[PDB]
Amino acid sequence: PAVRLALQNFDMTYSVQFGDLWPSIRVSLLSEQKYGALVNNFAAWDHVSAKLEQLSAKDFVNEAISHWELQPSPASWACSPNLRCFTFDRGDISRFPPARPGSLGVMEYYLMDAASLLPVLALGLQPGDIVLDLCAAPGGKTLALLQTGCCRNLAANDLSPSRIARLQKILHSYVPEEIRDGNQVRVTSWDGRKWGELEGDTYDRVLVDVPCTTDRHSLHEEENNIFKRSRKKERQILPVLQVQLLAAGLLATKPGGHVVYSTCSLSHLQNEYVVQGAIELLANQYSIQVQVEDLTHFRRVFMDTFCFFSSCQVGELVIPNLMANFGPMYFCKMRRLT
Amino acid sequence: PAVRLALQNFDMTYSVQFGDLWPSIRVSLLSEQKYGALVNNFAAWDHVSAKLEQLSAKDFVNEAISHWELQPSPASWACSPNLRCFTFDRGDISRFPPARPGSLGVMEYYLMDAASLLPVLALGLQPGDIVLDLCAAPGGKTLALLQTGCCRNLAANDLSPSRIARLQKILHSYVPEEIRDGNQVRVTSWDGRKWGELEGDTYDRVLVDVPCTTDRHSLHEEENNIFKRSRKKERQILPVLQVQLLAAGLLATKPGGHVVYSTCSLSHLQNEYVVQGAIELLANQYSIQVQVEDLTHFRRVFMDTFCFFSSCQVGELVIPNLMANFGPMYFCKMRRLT
Amino acid sequence: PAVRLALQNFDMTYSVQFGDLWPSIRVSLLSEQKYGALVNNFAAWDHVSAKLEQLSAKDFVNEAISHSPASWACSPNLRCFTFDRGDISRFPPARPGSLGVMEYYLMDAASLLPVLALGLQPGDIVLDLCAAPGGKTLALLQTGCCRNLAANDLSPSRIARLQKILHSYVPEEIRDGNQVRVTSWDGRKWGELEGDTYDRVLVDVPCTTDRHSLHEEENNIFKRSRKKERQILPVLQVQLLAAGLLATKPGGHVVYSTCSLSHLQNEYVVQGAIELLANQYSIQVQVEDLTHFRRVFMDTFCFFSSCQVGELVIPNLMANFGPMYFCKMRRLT
Amino acid sequence: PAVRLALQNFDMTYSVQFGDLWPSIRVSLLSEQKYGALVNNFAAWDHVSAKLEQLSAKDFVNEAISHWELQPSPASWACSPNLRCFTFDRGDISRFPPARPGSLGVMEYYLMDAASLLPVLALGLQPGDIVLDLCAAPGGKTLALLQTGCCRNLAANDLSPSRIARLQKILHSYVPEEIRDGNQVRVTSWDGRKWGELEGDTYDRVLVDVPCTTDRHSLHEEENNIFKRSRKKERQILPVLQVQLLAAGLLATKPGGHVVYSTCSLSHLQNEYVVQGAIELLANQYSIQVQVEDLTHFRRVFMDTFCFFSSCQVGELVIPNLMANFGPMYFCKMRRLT
Amino acid sequence: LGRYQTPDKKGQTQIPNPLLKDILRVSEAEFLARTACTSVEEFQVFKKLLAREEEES
Ligand SMILES: C[S@@+](CC[C@H](N)C(=O)[O-])C[C@H]1O[C@@H](n2cnc3c(N)ncnc32)[C@H](O)[C@@H]1O
Ligand SMILES: C[S@@+](CC[C@H](N)C(=O)[O-])C[C@H]1O[C@@H](n2cnc3c(N)ncnc32)[C@H](O)[C@@H]1O
Ligand SMILES: C[S@@+](CC[C@H](N)C(=O)[O-])C[C@H]1O[C@@H](n2cnc3c(N)ncnc32)[C@H](O)[C@@H]1O
Ligand SMILES: C[S@@+](CC[C@H](N)C(=O)[O-])C[C@H]1O[C@@H](n2cnc3c(N)ncnc32)[C@H](O)[C@@H]1O
């Protein structure tokens, strides 16, 4: 029912947005998704990389960086480094086996939607950055932010204390005790919208991977479905929350710092209008100027692995396709100027 | 008489402890003390801050945080945030006028010994913490703990129901009804020593600002003076109580949580002897390991405003000086490990 | 004593609501109030207007209407003169003109705003549910839009004052016959009698009359004996507003108003009556935005712009126009 | 006969209330009830807890508290602490052996309807509270209120001096002389309805576990049965008495204090009607505002052990089921505001 | 404005009143900026209102 209401709502809204492209997306959302194996750098990545190559999988992030020169600055200056994520070839539907603990106890790799790595990559972490993950749980992107080896400090926050337990489980599974308990990582459970007041102008890089209508998940799971009749108000006020969280992320960013906003939804209402809305709110209410940064070179380099909806005005959008079934992933990089 | 017995007792003890430094302290204890104006964040702090700057006063907490980078982690990760406390320059004896109600019918600022803010700052509240102020009345440090905007929950306890009335008066004067009537604040009147049994392993941060010989107050007020002949036993058994309260605070702290112990006395028998005494009691009787955390960077940053007795083995001590007459304030941060 | 209990209660309540704005209001409530001269259109308004201009007074309504696009609605033909911002001059008492009717009515200029905001159109069936002593009733008539005007008030003694004003300001040709109807009955019962009848309804409810409660000791709502009556005042107010809405035709409009700064008697009563009609009667009521109306009249009055529902004129020494809360609504279903 | 009149009356009334749920309740009321073993904290609870675990029984108050975080404030803030009550698994019909005097000559545990602990738990005692049990005899809930270790003072009242003897027997059997013979526990045998006049605005927490039609007991015992023909008037005027006692409890509560009203009846006339009636009576006659507090989180956490009739408008209701045969237990938490 | 309470009966107020010098000795601009905390225009009107209050009786 909620699964059917979600599909009913997407047929109305997304047939209009994508037009003749909507069927190819619709079939992909209703079929098995493609995963990437994010290699754990704490678990001796060279052996894991070699092991994953035996399956005929290839690191799409390395493939991308190789062509960074083709078609301004080194890939490391633009794109977050040391992220190795293996995927099978275009059209291949093979599944990675479950990860296992290595000689060091930590798990070899983390299976995830390969597109979920793009907001982290696009955020462009540089060595020594103070980083904030405002909506961090269950920790997929938090894990990737750590893998870069650039975080001087990493703040991971999420309002839900139950999802924070899953984030702690991932940190204990993949990260050595030396790092996860020191002053390098800090896990909090608090409203992300209040970050403007507490910890303003503090972070170099901020990830705002907001709660959204989780388009693909809302078509599979019936429990805790945002399209439930009872959750009608919660779903309609979702773009308010999303702007409030993005604005809080921007207020927590140092002047000159950068922010990546992202969702796993196809709706314009939760994507470009949240970016435009938060930029207006900061310009009017706080007199802070925020510039959207162009990710066209980033897109063009990663087009070899993902299907992008190139008609995006603000930010970029990965649309699912059967050839590369990487779920809806919207993302927009911004720079706080004043 | 009790005022003279207090001074007589301090001449015997503190001349030995501080040596040639005791006169400079003695004259300061027998002269007018310096106050800081803790800005009320519920009362539109920006206008209050601007109004206090007109008097030539400056926020010592902001001055301190600015130099946090000079000579590991952001100031917000180490030091409790959003605390704005104005003081006059070193050597200035100007007095702040009484605060008046402002922005939400709440008092604009709270006048207090500026040093009383240091145990609260040193405790290092992070967003979403469950906090306990075991010996909270009359509420100066309770008020500061609230001002951070980090307390998910704040337990304020004090054995005396008469002093709790003063704490309730401050909460009604400074905090809006929205916060002080909800599940965010809880005022109790019970023996703090019993917190090991009721509410064990519950709090992230615990303040144990124990009853002591209140050295400065004991030299001014004759009523309810601890140095009265009838209160000889009560005063001699004071280090037993102080260990019992600190141990109870540590037992109510979650494993991994932090505790700040503090007094407003120069006596080592109430300060370092209580920290060592409570750490031993928990390791022997309960098999719980407690680590004293180093506040040398914290001290060094705040040395610009306060006179510290740098010869402290465990914890830190602010000694009163005519240039900065901030009363005796001992404080020690600890981490419960097991 | 009751005057001191009133101020004591205000200090507690209103220092919290207005914060650092409360002193400027407090001094204004404890000082002489500013009046506006509502011109009587039945007494040859052109000569009265000219006479009032000689004093350096200006029709604030004419100034407001001249100024934003004409999207906002506003009741017409209301000419009310006030002195400039900062001027404390007093209007002389009004006198009967050439047609034996009074030239103008002195009143709190802000009391005209709920009538203006109600947006009377030609040929409307209008109801003034708590009409006495008749200041706003008089203004409703001045528009020349009322096909019919029902003026009600529970007190028969205050209705005598309303009849005195109607006889003093309105010619017998317009009072009688079927254009005006003065009743003295419980306004809360209008849902049953005369439901879905009126195009426009004014519900200027009984409240703690903040300014009056600091001047007059007799019949003071803050007296020790009147403790229950004062505490149950927001119940009555919701009952009267709900009755006003039930007597409004579907599609019709209602203005609720008070002369209190209390949020308990202002917004909470609007919020309460809308819930009561939605739950008990399944009637939908929409609060209409008066931001354009406010912005146009901000040149004459001090408004507390932080108002969630409705608008509030707060007294200030520059324009000492007493507390005046008002909210426009539309009954949809 | 009175047992048959009770069942006859319940068939008429409760078939309408519960509908198709009434048979499952009816069979449970006419079968053996399930008991919980409330551990005596004065008799070394750790050994008793260990002993009760050998039987395959488990503490449901602990199981419940563990999931308090899942799906605002710590469990201790919301829910009365230190209550350990063991029950057998869902579907298990094992019986606890009788309680025996242990170490200090006191009883090890108290067998009771596990649901009878929920009004005490829901009342949310905090350390140092002044507590009143207006209808305390025979003392099951009084005993639990003491077990928390939160009562500064505990007033236990009951009109019947014969049932007070049973309460004194329980206090002597379970509570050591140090506490029962002190200013901590006060047993009175006066009319509970008169508490508005004597001891008004005094208590922080008040339990009003009123006399009702004791649905389950009235189907077993023929002696002193409320459904006897002679007790027709007494039974019909029972909701008047119930409102009078609840209103008296509320009048004895301090402004801001909390009250739990409870019955062991399924009849809405004795449950929600009495709650609304007492709230109306206080609002009209005394101009006191009383807010019903939502126990949905409390219910949801305890649903794992008890069957609740979730269609309850005000308060909560535990309905008996063969899987968990815990007798009718209605309870509603309130806060006196003015 | 509520910034000056009359002391009674023990010569005590809820909040201490401003110092006589900060009320009278100081300039009108400083009185309004630090003590009264109101605009200049508002006090000019107050002076006119009070003048009229005194003139009558
Ligand atoms: C899409 S998830 C984040 C996914 C995560 N970054 C990852 O890659 O594993 C969005 C999150 O927002 C959280 N959330 C919702 N409201 C919040 C708020 N006000 N502040 C912070 N987090 C919030 C939800 O609990 C949810 O975990
Ligand atoms: C120095 S005062 C606390 C000052 C307070 N934190 C402030 O900053 O305003 C010490 C307090 O310990 C309280 N106290 C004494 N014995 C106690 C006990 N056993 N448990 C709890 N509080 C106790 C005293 O009543 C006194 O208020
Ligand atoms: C603020 S006065 C109305 C002022 C009037 N509209 C004017 O501008 O001159 C409020 C009125 O409500 C009246 N009233 C009180 N209870 C009433 C009720 N139940 N029904 C109708 N009028 C009532 C009072 O007698 C009082 O005259
Ligand atoms: C259900 S029992 C209380 C059970 C008790 N709280 C327990 O858990 O053991 C209800 C009690 O109300 C008592 N009672 C009846 N009328 C009373 C009155 N007017 N005032 C006080 N108690 C009364 C009865 O004697 C009876 O013991």
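The residues of chain A that appear here are 39-109, 118-384 by Swiss-Prot count, in order.
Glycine is treated like the rest: Cβ placed from N, Cα and C.
Recorded in Swiss-Prot as a mutagenesis result, A:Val65 to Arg carries the remark: Disrupts complex with MTERFD2; when associated with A-136, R-139 and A-141. Other C-beta atoms found within 10 angstroms of the C-beta of A:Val65 (mutagenesis position) number 13, with every protein chain shown included.
Around A:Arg136 (mutagenesis position), taking its Cβ as the centre, 13 other Cβ atoms fall within 10 Å, counting all chains. For the mutagenesis experiment A:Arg136 to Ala, the note given by Swiss-Prot reads: Disrupts complex with MTERFD2; when associated with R-65, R-139 and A-141.
Record note (Swiss-Prot), mutagenesis A:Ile139 to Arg: Disrupts complex with MTERFD2; when associated with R-65, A-136, and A-141. The unchanged residue is displayed. According to DSSP, A:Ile139 (mutagenesis position) sits in a coil region rather than a helix or strand.
As a published mutagenesis entry, A:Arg141 to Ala appears in Swiss-Prot alongside the note: Disrupts complex with MTERFD2; when associated with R-65, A-136 and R-139.
According to Swiss-Prot, the feature S-adenosyl-L-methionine binding site maps to A:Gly185, A:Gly186, A:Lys187, A:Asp204, A:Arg209, A:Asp237, A:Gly238, A:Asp255. The DSSP secondary structure for A:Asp255 (S-adenosyl-L-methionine binding site) is strand.
Per Swiss-Prot, mutagenesis A:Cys258 to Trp is noted as: Abolished methyltransferase activity; when associated with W-310. Cβ neighbour count for A:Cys258 (mutagenesis position) (all protein chains, 10 Å cutoff from its Cβ): 27.
Where Swiss-Prot documents A:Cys310 to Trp as a mutagenesis experiment, the accompanying text is: Abolished methyltransferase activity; when associated with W-258. Under the three-state DSSP scheme, A:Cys310 (mutagenesis position) falls in the coil class. Around the Cβ of A:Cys310 (mutagenesis position), the same chain contributes A:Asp159, A:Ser162, A:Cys258, A:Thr260, A:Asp261, A:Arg262, A:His263, A:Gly373, A:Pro374, A:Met375, A:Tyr376, each under 8 angstroms and 6 or more positions distant in sequence.
Look at Swiss-Prot and you will find A:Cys310 tagged as active site, nucleophile.
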Diameter of the S-adenosyl-L-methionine binding set by C-alpha atoms, the set being A:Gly185, A:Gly186, A:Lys187, A:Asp204, A:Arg209, A:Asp237, A:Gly238, A:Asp255, in angstrom: 20
A:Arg141 (mutagenesis position) and A:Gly185 (S-adenosyl-L-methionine binding site), distance between Cα atoms, whole Å: 22
Residue among mutagenesis positions A:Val65, A:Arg136, A:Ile139, A:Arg141 with Cα closest to the Cα of A:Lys187 (S-adenosyl-L-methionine binding site): A:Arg141
Number of Cβ atoms other than its own within 10 Å, given for A:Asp255 (S-adenosyl-L-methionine binding site): 25
Among A:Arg141, A:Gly185, A:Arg209, A:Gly238, the recorded positions whose C-beta sits under 6 Å from ligand 1: A:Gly185, A:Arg209, A:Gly238
Among A:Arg141, A:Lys187, A:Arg209, the one of these recorded positions whose Cβ has the fewest neighbouring Cβ atoms within 10 Å: A:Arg141
DSSP three-state assignment (helix, strand or coil) for A:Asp237 (S-adenosyl-L-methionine binding site): coil
Distance from A:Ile139 (mutagenesis position) back to A:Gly238 (S-adenosyl-L-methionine binding site), taken between C-alpha atoms, in Å: 37
Chain-internal residues near A:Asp237 (S-adenosyl-L-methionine binding site), provided their CB is under 8 angstroms and they sit 6+ positions away: A:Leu205
From recorded positions A:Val65, A:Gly186, A:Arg209, the one whose Cα lies nearest A:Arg136 (mutagenesis position): A:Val65
Rounded distance in angstrom between the Cα atoms of A:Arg209 (S-adenosyl-L-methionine binding site) and A:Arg141 (mutagenesis position): 26
Sequence-distant neighbours of A:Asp204 (S-adenosyl-L-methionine binding site) in its chain (C-beta under 8 A, six or more apart): A:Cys181, A:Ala182, A:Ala183, A:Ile210, A:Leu213, A:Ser235, A:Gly238
